[PDB]
Amino acid sequence: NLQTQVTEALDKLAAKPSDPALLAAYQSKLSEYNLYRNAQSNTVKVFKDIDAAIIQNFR
Amino acid sequence: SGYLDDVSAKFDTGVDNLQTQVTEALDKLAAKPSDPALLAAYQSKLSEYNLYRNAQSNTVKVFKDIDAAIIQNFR
Amino acid sequence: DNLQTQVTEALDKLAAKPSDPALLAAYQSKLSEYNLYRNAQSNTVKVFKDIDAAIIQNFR
Amino acid sequence: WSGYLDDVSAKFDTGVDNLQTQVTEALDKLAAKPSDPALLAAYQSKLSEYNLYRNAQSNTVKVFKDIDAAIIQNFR
Amino acid sequence: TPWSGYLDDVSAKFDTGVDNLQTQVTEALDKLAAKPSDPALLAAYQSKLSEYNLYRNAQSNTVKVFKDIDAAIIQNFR
Amino acid sequence: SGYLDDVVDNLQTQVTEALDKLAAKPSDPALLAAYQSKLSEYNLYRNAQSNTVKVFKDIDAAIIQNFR
Amino acid sequence: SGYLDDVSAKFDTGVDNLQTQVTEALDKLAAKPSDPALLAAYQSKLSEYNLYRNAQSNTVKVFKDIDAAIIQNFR
Amino acid sequence: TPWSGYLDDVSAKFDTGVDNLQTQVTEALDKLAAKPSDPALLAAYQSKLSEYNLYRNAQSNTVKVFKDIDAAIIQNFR
Amino acid sequence: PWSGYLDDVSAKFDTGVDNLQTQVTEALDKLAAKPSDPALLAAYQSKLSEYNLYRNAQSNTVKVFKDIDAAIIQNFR
Amino acid sequence: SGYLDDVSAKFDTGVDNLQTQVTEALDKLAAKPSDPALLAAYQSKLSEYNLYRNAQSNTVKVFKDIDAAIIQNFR
Amino acid sequence: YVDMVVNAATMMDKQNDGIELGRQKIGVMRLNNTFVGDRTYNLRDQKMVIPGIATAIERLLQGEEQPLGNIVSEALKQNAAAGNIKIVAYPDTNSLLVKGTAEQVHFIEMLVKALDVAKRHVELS
Amino acid sequence: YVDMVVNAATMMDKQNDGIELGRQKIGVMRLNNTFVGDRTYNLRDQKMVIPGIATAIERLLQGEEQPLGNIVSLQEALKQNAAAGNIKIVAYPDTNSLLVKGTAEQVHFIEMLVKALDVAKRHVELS
Amino acid sequence: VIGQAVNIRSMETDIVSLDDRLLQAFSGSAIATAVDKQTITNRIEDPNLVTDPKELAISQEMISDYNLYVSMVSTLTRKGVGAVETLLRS
Amino acid sequence: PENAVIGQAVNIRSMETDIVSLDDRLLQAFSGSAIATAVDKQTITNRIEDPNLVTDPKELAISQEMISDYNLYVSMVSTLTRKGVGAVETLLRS
Amino acid sequence: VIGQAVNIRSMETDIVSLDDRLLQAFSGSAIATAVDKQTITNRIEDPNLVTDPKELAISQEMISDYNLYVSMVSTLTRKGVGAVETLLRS
Amino acid sequence: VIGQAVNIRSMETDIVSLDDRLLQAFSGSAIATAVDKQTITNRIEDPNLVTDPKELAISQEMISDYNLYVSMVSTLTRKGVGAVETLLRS
């Protein structure tokens, strides 16, 4: 999964915060992780709102 | 405890001694401000410290934002 | 009330010397965590009592 | 008679015991002899310390207002 | 006690590090002013004035770097 | 008010007074920093009051409708 | 009229003459752009203006939002 | 009364600090312009001109720093 | 053709330094003919320096008003 | 690996040998810091490396914004 | 009766909050046994500086929050902060100017007289 | 009757609120026993400075907020409660005199202090 | 710490004074006094105070309470008439 | 208090005895509910008028609960009362 | 201060029918609104008014007041209609 | 992992009448609901779980599922009671 890849990129970075090659890799990983988490949460919410609306309709 | 504290402490353990390498190299320089080997030593330590702190802060910030955006959808 | 106490301690230590970067770095974290905690608690309290109100409105 | 964001500002104002006057004093001395490097060196420190004091105070009160407004919004 | 922050601690480390330079400079100046043509006074003044100059420079450059590091953190509280 | 009819000071006064003092010298940091927190506390008070008045009226409207 | 104009006016009766002073200093400076005595005064007046106009506008914004909240809770 | 703000007062504190430099500079200049080749006049002018320079710089940097504190506070009224 | 306010702020400087905009090009056209004349060098140093300061102060001043105006317009929301 | 990794790797492959060229030329210079041929050779390489890293980071930044702005509209 | 008493008392109370009751006084105190100003000695190979009484006392009290008391070798008005005490040397008459509350002035005077003691002469051969 | 008394009394109060009742007096005082300005002695080996009364007092009162009183060596209270930091002293050498700006009480206290401080000096002959 | 007190033996109610305000649904006199004030006013003081947040928070109470009172009377009359019709048919 | 725990030896309950009338059993309910609600409303109001309560997250979190509990309580008393009279009406019109 | 006018004795010896009271209210409101919208738009078009801080600070207040007025009229109207529905509706 | 246990064998009962089938379905739902509510409450106050993106992503789902389930049980109960009421009124 992505969770581990991000955790490990962080562990390698914190060993030598001044290495450009490590920084460039981390920027990319953390960015993708951020987008993934947001997209997932929004989709979950949408499906639950639909489900709730049906019940509210027949109630 | 908390998770942001673990993220922040991971840097502190990544750099073992830097927080007191800076204070020591400063105490050495302040004794003889004109020694070039001491000046050249101090320049790199202070640079390293600067970057360390910046990275540490910005990462905690990003994780805060991701959490707040998830908690916003409990409603 | 542990996470409520920790933040007020951190604030005193910081207020003692607002320019110390180690203190600033600690306080940033403590305040951020407290900030997330409060929001999560309030939102779930709301959900739990909107469900009760919707039950009563169903038979009312 | 005051709220809790005043308790939070006052924790800074009583925390940095005297800086608020020390700055004015330093300026009164430097204004008299701008070309003195010992005065200049002192003033740089005081003015920087004061700048940070004010920024940290204002950003903390902003954050506590953002927590409160969000709880009040749920009273509905 | 007069309240002191962190910046004025870093700044003070230099002041106590150069124990007596501050006065040595003026002493050397008063001798030089008493007899500008003496080369032994001249060559002694040059070394002190140079030490003083470098001391003040390093001092203020360091104070500025720290203030930049702190402002960059406080910017992230919001 | 100067008036009582027989039969402390509130945030509404303190805000009006701190605004009045500030407007004399809009560029003093002590006064600005004193005003930020009063305007914030007044905003919070004036929201919380109205939201709870609204809750008590919706309760009474629901009662009357339930017995219609 | 209205209360939000009352708040707006409470600034303009606060800064008695600044609105004039700024334009007057500008005319002087424009007459001799290279006089440091003039420059030094204009920097001050211009800064005091920039700050006055920003504080005014943000305060009017806040009181507008308080009223717009109450008029919704009328419903 | 001529209204004056906080920055106005900070600026004026320097003007009242240096009692008369403002005019000593001009008189020194006129004296020099009368006799450009007199070492005593050259030496006097070098000092006064330098002093004036440093005064004007310290003034404008302090006024700017206070402006940038106040803008950063009135930002947070929102 | 419509003058705004910033246009007026700028024109205040132009109508302030009434003739400097010509004097600079005329002193240049003197100097380029005989670059070694001390009188001409002394003159052109002055007029060039003046023209530099004038253009610089003009542009900074227009920018500050542009930044006040935007900050007000953002509150129309 | 996502799309952002692809965009980064396009720069990594677009510059073939630059990283190792820089590492090498630095060690040649450090062996004889006073030779003008080596100095001239090094300035250009380091400049190229600087621009490369900057362009790479600014591009990844822009793409992140376009994506987050789209994802916001799922709600 | 009760309602009239209550309201009258509360409003008379509020009409006084703006009144200030504290005050400051100035004490002029001549030094009988020593020079007020900071002394400095110039020697063939040395420069020496010695701080005066005003300098030392100011450097001691600077920033103090608590009131003073018991110097050894409504009452709200009494509790003035020590940091308000100010001392200015006036060499023209060799005297000290002190600004503050009466108890402060008193304590300062006692301290001054504990300190301005005349010196024994020593001859070296 | 009660409604007209309540209304009238309140509106009069608000019409009076704006009147400024504080006054600023100017006192002129001649010195008899000493020079008014500061004096610098340019000894062959030492530069020494002695501050004048004006300087020393303006330095002593700096930023004081409480009123002065007891100097030693309805509206009344509102007027009396005048801040010390408003006292202003300008040395006028042409007539060896001080110009003092303040309230009548402040002026009086200042004058008493002046007369405590310009004592005439003794002469010493050294052989 | 300061000024602390507690009543131990009995639950004597003290946050409120217990009073006949328990025994009524609407304070009709308080309505009739407020409705007077917002209707006697015809060209005195000023109109259009849509905008001051202190008076605008007083209007919210009246505008709500009078709407509730009027809504209640509408139901009571229907109930009364319905009770009469119920008895007369039966 | 927080440093104390206080029990009851054994909870005998005299009010478990039915002995009062069907109407005294009604008056108790009415009187107790009316007092409880008036007290709650007053408390909520005070918690908002007082400036140190309405501006501290710790206190706001509690006030949110007080408001919701009040709402639910009144809504349920109303509902059950309606259901009760509606039963009587259903039977007697049958 | 420019062109002020007030009516006197508006109800002292004549009273309007409700039929007319509504109609006068509607007309007096609708025209004031349309003129305020035109004033705003014109203050935005003129190049000399959208570029001067003094004129922008005036326009912000106009937009705020227009928005608050139209919101208050709309809310009160809706609430008052609701009561007539609750009266007539069987 | 650490200090963990599971109940292997459930106790058992006969089910012989509609009465016992009803009490059984009721008891089965009550307990599942109480357990879920407690679990969520704890997950909101362990600070390792309130602040970790992976754990928050889970708590979101748990809250949603709770809401949906209790709303379903409410709706179907009210529909059943309404069908009985309708037939007996008819």
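Going by Swiss-Prot, the residues shown for chain H are 3-80, listed in order.
Per the header of the entry, the method used was electron microscopy, 3.3 Å.
From the backbone N, Cα and C atoms, a Cβ is placed for every residue, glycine too.
Secondary structure at H:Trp5 (mutagenesis position), as computed by DSSP, is coil. Among the mutagenesis results in Swiss-Prot, H:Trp5 to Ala has the note: Abrogates host cell invasion and effector secretion; when associated with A-8. Can secrete effector proteins; when associated with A-20. The residue drawn here is the original one.
Less than 8 angstroms from the CB of H:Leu9 (mutagenesis position) sit H:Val65, H:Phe68, H:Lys69, each of them six or more residues away in the same chain. One entry in Swiss-Prot concerns the mutagenesis experiment H:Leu9 to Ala. Its note says: Can only secrete early substrates such as InvJ/ScpT, PrgJ/SctI and PrgI/SctF. Can polymerize into filaments in vitro, but not in vivo. Cannot enter cultured epithelial cells.
Around the Cβ of H:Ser49 (mutagenesis position), a 10 Å sphere holds 11 further Cβ atoms from the protein chains shown. Swiss-Prot gives this note for the published mutagenesis H:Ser49 to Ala: Exhibits constitutive secretion of substrates. Retains the ability to display SipD/SctA at the tip of the needle filament.
Secondary structure at H:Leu56 (mutagenesis position), as computed by DSSP, is helix. On its own chain, H:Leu56 (mutagenesis position) has no residue at least 6 apart in sequence with a Cβ closer than 8 Å to its own Cβ. According to Swiss-Prot, the experimentally introduced change H:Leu56 to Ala is described as follows: Exhibits constitutive secretion of substrates. Does not display SipD/SctA at the tip of the needle filament. Is non-invasive. Can polymerize into filaments in vitro.
For H:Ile75 (mutagenesis position), no same-chain residue that is 6 or more apart in sequence has a Cβ closer than 8 Å to its Cβ. For the mutagenesis result H:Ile75 to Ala, the note given in Swiss-Prot is Shows a specific deficiency in the secretion of the translocase SipB/SctE. Shows fully assembled needle complexes, but has a reduced number of needle filaments. Is able to invade cultured epithelial cells.
Cβ contacts within 10 Å of H:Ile76 (mutagenesis position), excluding its own Cβ and spanning all protein chains shown: 24. The mutagenesis experiment H:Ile76 to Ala is recorded by Swiss-Prot, whose note states: Abrogates host cell invasion and effector secretion; when associated with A-79.
Quoted from Swiss-Prot for the published mutagenesis H:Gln77 to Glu: Can secrete only early substrates. Packing around H:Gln77 (mutagenesis position) is summarised by its Cβ count: 15 other Cβ atoms lie within 10 angstroms of its Cβ, all protein chains included. In the three-state DSSP scheme, H:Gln77 (mutagenesis position) is classed as helix.
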Field: Residue among mutagenesis positions H:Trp5, H:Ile76, H:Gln77 with Cα closest to the Cα of H:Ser49 (mutagenesis position)
entry: H:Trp5
- prompt: List, in sequence order, the same-chain residues at least six positions removed whose CB sits under 8 Å from that of H:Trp5 (mutagenesis position)?
  reply: none
